[PDB]
Amino acid sequence: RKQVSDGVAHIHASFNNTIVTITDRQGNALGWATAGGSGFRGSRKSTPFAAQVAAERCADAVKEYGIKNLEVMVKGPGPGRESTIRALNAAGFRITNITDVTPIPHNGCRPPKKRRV
Amino acid sequence: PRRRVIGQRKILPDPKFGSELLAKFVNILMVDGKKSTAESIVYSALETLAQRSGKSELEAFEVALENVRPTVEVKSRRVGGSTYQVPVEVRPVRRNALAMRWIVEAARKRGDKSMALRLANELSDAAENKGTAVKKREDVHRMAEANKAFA
Amino acid sequence: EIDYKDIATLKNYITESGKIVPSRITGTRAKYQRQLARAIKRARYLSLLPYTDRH
Amino acid sequence: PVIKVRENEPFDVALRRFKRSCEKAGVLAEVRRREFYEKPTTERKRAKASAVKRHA
RNA sequence: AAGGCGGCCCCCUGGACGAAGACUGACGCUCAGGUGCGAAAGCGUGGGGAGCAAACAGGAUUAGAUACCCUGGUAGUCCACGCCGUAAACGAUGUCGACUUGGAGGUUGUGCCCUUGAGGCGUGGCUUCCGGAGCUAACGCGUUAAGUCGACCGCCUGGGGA
Ligand SMILES: [Mg+2]
Ligand SMILES: [Mg+2]
Ligand SMILES: [Mg+2]
Ligand SMILES: [Mg+2]
Ligand SMILES: [Mg+2]
Ligand SMILES: [Mg+2]
Ligand SMILES: [Mg+2]
Ligand SMILES: [Mg+2]
């Protein structure tokens, strides 16, 4: 319906899940898919493979604009940091730049207590 | 196999064609040490497959085996309380063994009248890469490509 | 001798992301490590150096 | 750890670079460190212990 | 001094150390009673309130689960001015002084050397790890003593009861 050809893959990779969002340079959301909503729950949801099909499913709800180049923004420590990026590149995508944007406070907010499991 | 590595017994070749490979096959099909009756079923299946499917008996065998041969597989593994699935690239000798073994097993799990007819139709199906045995290779790969991340 | 205004020299002691490089890696004396970090900190406030690669 | 792929460099090599830039940068270590509150007494305890192990 | 003190800048201010020489002339050490300081939690009044989180509510686990885990969340954690005077407030080692073999480092002054190299030779303060004699029930301590001595203080006298 419209045209971009130049995008950015923001991947949010937490421990429990990994959300993939495709966007233009402006930061406007073009398409998105998550692992948790691609048929993966709990123990399987938090896997690199689930992040992979997330990246794959996302490349199908965006090529309506015919993106052809993009940059990658890796946020968080979970799986699908890396495997998500791979799936994008195999789905027919030229990777321009890779950047980690995981936030690091300069020691500000006190985090939750340690879990005594 | 904790300490002692080993070689492998190098069985005699198939009596009819002089093939070690088919000796690995008759043995795999063999049951209750009935060698005499095992090779009888393998040949009649090869004879059924050979006669009425373009001949080249050894080659016919390979066309079918070429199709059920698996390039990679997964090896279960238990690390930090987790049972991870590690996809391992599998070696040529066993590649044949799995290929042969799945063809034999799919043959007995079949509806036809005798093991020879079953064996023949399994080879034929495998030759056209279809049926149970080929499907066994594909599940192995679907299962492998899935855990590609941990190789 | 060290001055926060000498951003040329200061750059040798920060990472790609503007983080101060520890004395270990640089092998700089311990008295001056402090002097450097105070000049890098001063230079940051005055926007003569970035705090982070972000900006 | 910002990375920019150069021409006729495979996607893989650039990636391996990126992962080593983060290995170099200490991102995941850093995120692990902050997931949960650590008491001051505890991090002082950690600090002594590693000083000690750092004698061979 | 201990409690404890960590972004950057200024202002007010305490202590420590070095170099050189001048001045005072035993003015010193210790200290029952006394006075002051003293983490966190807690208390009172008024502010403040992002995150965290006693209490409390809900979801789970479990034979039970007034817990551990999850979703929330009040006091509190923050500021001012008062109170409290306690901790495994620990080096579980009172303060001061003199004396007694060594090795490797960290930190911080200062004298000397074609500064001719990021050094070469000395001389103070603090500090970490080994270790010698000696000490010690052993563990260990070992010139920062738990060694060899002296001055003064505090304290102990079987466990429970306390
Ligand atoms: Mg006189
Ligand atoms: Mg109050
Ligand atoms: Mg809670
Ligand atoms: Mg109250
Ligand atoms: Mg007491
Ligand atoms: Mg010792
Ligand atoms: Mg001794
Ligand atoms: Mg008594």
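The numbers used for chain B are those of Swiss-Prot, and the residues that appear cover 2-152, in sequence.
Any Cβ shown, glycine's included, is placed from N, Cα and C.
According to Swiss-Prot, the protein has these features:
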- B:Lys36 to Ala or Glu: Defective in ribosome assembly (MUTAGEN)
- B:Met116 to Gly: Significantly decreases affinity for its own mRNA (MUTAGEN)
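A distance of 15 Å separates the Cα atom of B:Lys36 (mutagenesis position) from that of B:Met116 (mutagenesis position). When secondary structure is read from DSSP and collapsed to three states, B:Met116 (mutagenesis position) falls in the helix class.
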